[PDB]
Every structure is written in structure tokens, then in C-alpha cells.
Amino acid sequence: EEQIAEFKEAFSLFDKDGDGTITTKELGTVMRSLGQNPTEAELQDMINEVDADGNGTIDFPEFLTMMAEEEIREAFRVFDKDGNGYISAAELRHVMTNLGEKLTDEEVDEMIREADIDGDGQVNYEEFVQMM
Amino acid sequence: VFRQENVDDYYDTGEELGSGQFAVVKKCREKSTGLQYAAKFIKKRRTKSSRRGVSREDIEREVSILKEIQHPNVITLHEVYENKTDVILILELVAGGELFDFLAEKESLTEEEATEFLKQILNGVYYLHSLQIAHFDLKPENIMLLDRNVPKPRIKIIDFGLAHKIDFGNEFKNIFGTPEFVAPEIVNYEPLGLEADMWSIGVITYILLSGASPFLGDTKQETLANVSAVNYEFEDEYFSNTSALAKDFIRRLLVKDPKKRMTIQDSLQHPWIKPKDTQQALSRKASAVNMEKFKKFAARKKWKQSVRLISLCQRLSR
Ligand SMILES: [Ca+2]
Ligand SMILES: [Ca+2]
Ligand SMILES: [Ca+2]
Ligand SMILES: [Ca+2]
């Protein structure tokens, strides 16, 4: 399937160490980097009903059986790590490294520069919209 | 073969350069020579039915192709190691970033200058095609620079994970690349050859000059439908300074019928690449790329990728 392709790439970044299973320690840091801040008791429950066998971690078969523009609004909220209404170069770089993707200084600076309409060196919501 | 000794015996391993889907790339240094490489750790599928990891069949194919390649515009393979969990590729270190990212730092770019980079890609593809190798994933992120701080940067084509030797037996099945760059024969599940790379080159060239993507639609379906229909245009918005020669180059590559599509040899004799007189030559020097839109495109592409990543994590996080 085509969906397999998507579920395979997600599993990889959730599975930070790549031993083949998602721990709740891994699931938590994945969600820290998505801008969330949940607690271990929440994290454990989420693991606890994807965890079909009941061995305390998520493997691919289990991950895969859990199957079922707006993605820009929500996406802005992830970039703006400190909630101040603006994405800085530092936020962009830090937030994307934590999502696996290693941007060069040059990539970062191109991104901000092309999105930054008013020239303050940061990207606000509307600016983000015009870019996307 | 795949060397079964411990790579750490022979290499110092450095910082992480990339974080692929079932792969990590780290910088490494060969101890004996002091020379730097990239080590790509490809995770093997742990059992036959597991959809996680890369099959041995796929890894051998990629390596078998890589071992054969020796050209200044294509990445070279130095050695290969294998442990229980991974196949470790010791590759030429290609650290200048993507071509488009380099170009996007420039004030201006003429068609002349653009073809100097284009020429290198075409020489690398002519070399591969002469060895009957189809890349099948030619797109701007696979066109890198060895070193971006020289006066004449050198193109390296990378990422041979979809590449095949063209032979009666299978060019096919895990051939699915990026919609905006795949030829109609790929989208329509028809015979594939060397010609699919030539289409990809027309799409790259189209974006090089304009900062627009020829067949892109709002969705993945429209995109694939536009590829299948060869439905594109040269919009005046993007292409008002683009030379007739360049348009014709693109036009003869963006052709449905793979047999009527220019070959790599045709493309190198084409007067946009190889002017026959000064007229064609000066025209190339007079004629400049839309750099405002090109920068917008390179940057938007990276923002589009990051969002797409976040949105994917987000869907599953719920
Ligand atoms: Ca893990
Ligand atoms: Ca489990
Ligand atoms: Ca901020
Ligand atoms: Ca701004």
C-alpha cells in the first residue's frame, strides 16, 4: 500500500533508537517536540491500548493496526515553540532537528528570509500563511 | 562482498549528517588515511514478512550499482560493511548541500550559468545510461554539490535506492518516487527504461528556470493526473524572460511517449546545451532566471516538507 509508506516513516522517528519498538519514554519526547507537554500517566495509557500483546511497548504490527489547509494552522503552533506568535531562526532549527531533519544554517536562513514580509527576521502567522 | 569485519576497527565515526526512514548517515574518517567519508547505516528487515527495514534483495541491488559507478558527477562507494542489524555504506562525502540551495543564494542567474550546472547533471546521467543504469529518483534534492565554496562547484548525483539496471527483468515495483517528478509510464504502470530519467530532467530544468512546478496540483491526484495527461504550460508570470531554446529543451523531454522523448545523447547535442552559433550562445547569456520566484520556490519547498512531517507526526499522535 501507499499508506504503509507513511506509517513506516512515522514509526522511524517515534522509534528514536531504532530497536524496533516505541517505549513510553520515546513517545513522550516525540510529543515534547510536537509542542505538547503531557505527563507519564497520560503517555502510559496511550501506549496501553496500542499495546496489543501487553509487553509495554509498541511494535510495527501494533503501530500499523492503529490506522484511524488545516495542517498549516496546527503546524505553525509546533514551529512557534515559545508561543509568542513568531517563529525565529532558533525555533525553526531546534524544532526540526528534534523532528529528525537536519537543516543547514543556509536552509534555515533561506526559509525565514523568504517568509519574512516585514523584515524583523521572524515569521508570524500571516507570514507563514502567505508562504504556504 | 559486504565486509564482515567491524567498521569501527577501520573508521572513526563522527556527527550525524542525516536521519532517513530506516537509515542514519554519520561522518566518518578512515584511520589509515585520515580521509573523510559518509557512513550510511541501512537497517535490514529483521524477517521476510516485516515491512520495516530494507530487504537484502534491495540492498544488494543498490550496492551492486554503486560499486560500478566511477564518474566525477555521481557519488562513489568506497567500501561496504555488514553486521547483524545493518549494512553500512561508506560513501563519498558530499557536503556542499543541494544545488538549488546554492543557486538560491545568488543575486541572479543567467541561462548560461544554469546550463553549466545542468551540463554536469547530463554528463552524470549519460554515464549511468551508458552502463544501462536508470536512476529513477532524479529530483532537486538528489542533485548535490561536492563543495559549495569553490569558484566552479561540482555536481554529484546521489541516492540510488530506486535505481535499476535496465534489462528485460524487473526495473519495477518499488519504483514509486515523488509525484511531481515521475514520468507518465511510472504513474500508469507501463514499461520503464532509461527514458523516465529524461522526463525527470525536464521537470528539474523547468523548475530551475522558473520557480514553478509543471505538473503540481492542489492534491496528489491532480498532480498524478496532470503527469498522466502531460498537462503543463509556460506561464508568462514565470517564463517571460525564458529563451525559446530553453522552452524547446523542456518541451522535448516532457513527452508522454517514451520513444519520442529526447535521449540523454540528444539532450547533450541540443542547441540550448550546445549552441551551434553565437546567436544561440549570446541569447543564453542575455536570458536570466526568475530568481525571486526561484528563491520562493526553494524555501517554500523546505517549509512544505517540514509541515508535511509535523502533520504526519500529528495525525498519528492523535
Ligand atoms: Ca525504540
Ligand atoms: Ca507491544
Ligand atoms: Ca517564538
Ligand atoms: Ca516577520
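Residues 3-320, in that order, are what chain B shows, numbered as in Swiss-Prot.
Recorded method for this deposit: X-ray crystallography, 2.2 Å.
For all residues, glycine too, the Cβ spot is worked out from N, Cα and C.
Feature list (source: Swiss-Prot):
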type	residues	note
DOMAIN	B:13-275	domain 'Protein kinase'
BINDING	B:19-27, B:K42, B:94-96, B:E100, B:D161	ATP binding site
ACT_SITE	B:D139	active site, proton acceptor
MUTAGEN	B:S289 to E	Reduction in proapoptotic activity
MUTAGEN	B:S289 to A	Loss of phosphorylation and significant increase in proapoptotic activity
MUTAGEN	B:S308 to D	Reduced Ca(2+)-calmodulin binding and Ca(2+)-calmodulin-independent kinase activity. Decreases apoptotic activity
MUTAGEN	B:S308 to A	Elevated Ca(2+)-calmodulin binding and Ca(2+)-calmodulin-independent kinase activity. Increases apoptotic activity
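Known features from Swiss-Prot, placed on the structure.
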{"residue": "B:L19", "record": "ATP binding site", "Cβ contacts under 8 Å, 6 or more apart": "B:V27, B:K28, B:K29, B:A40"}
{"residue": "B:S21", "record": "ATP binding site", "Cβ contacts under 8 Å, 6 or more apart": "B:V27"}
{"residue": "B:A25", "record": "ATP binding site", "Cβ contacts under 8 Å, 6 or more apart": "B:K42, B:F43, B:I44, B:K45"}
{"residue": "B:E94", "record": "ATP binding site", "Cβ contacts under 8 Å, 6 or more apart": "B:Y39, B:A40, B:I77, B:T78, B:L79, B:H80, B:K158"}
{"residue": "B:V96", "record": "ATP binding site", "Cβ contacts under 8 Å, 6 or more apart": "B:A40, B:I77, B:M146, B:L147, B:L148, B:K158, B:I160"}
{"residue": "B:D139", "record": "active site, proton acceptor", "Cβ contacts under 8 Å, 6 or more apart": "B:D161, B:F162, B:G163, B:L164, B:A165, B:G179, B:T180, B:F183, B:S202"}
{"residue": "B:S289", "record": "mutagenesis position", "Cβ contacts under 8 Å, 6 or more apart": "B:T112, B:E113, B:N243, B:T244, B:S245, B:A248"}
{"residue": "B:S308", "record": "mutagenesis position", "Cβ contacts under 8 Å, 6 or more apart": "none"}
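Taking the Cβ of B:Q23 (ATP binding site) as centre and 10 Å as the limit, one finds 17 other Cβ atoms among all the protein chains shown. Taking a Cβ cut-off of under 6 Å from any atom of ligand 1, none of the binding-site residues B:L19, B:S21, B:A25 qualifies. With an 8 Å limit on C-beta distances, the recorded positions from B:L19, B:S21, B:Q23, B:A25, B:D139, B:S308 that reach chain A are B:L19, B:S21, B:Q23, B:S308. B:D161 (ATP binding site): 18 other CB atoms within 10 A of its CB, across all protein chains. Reduced to three states, the DSSP call for B:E94 (ATP binding site) is strand.
Counting every protein chain shown, 20 other Cβ atoms lie within 10 Å of the Cβ of B:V27 (ATP binding site).
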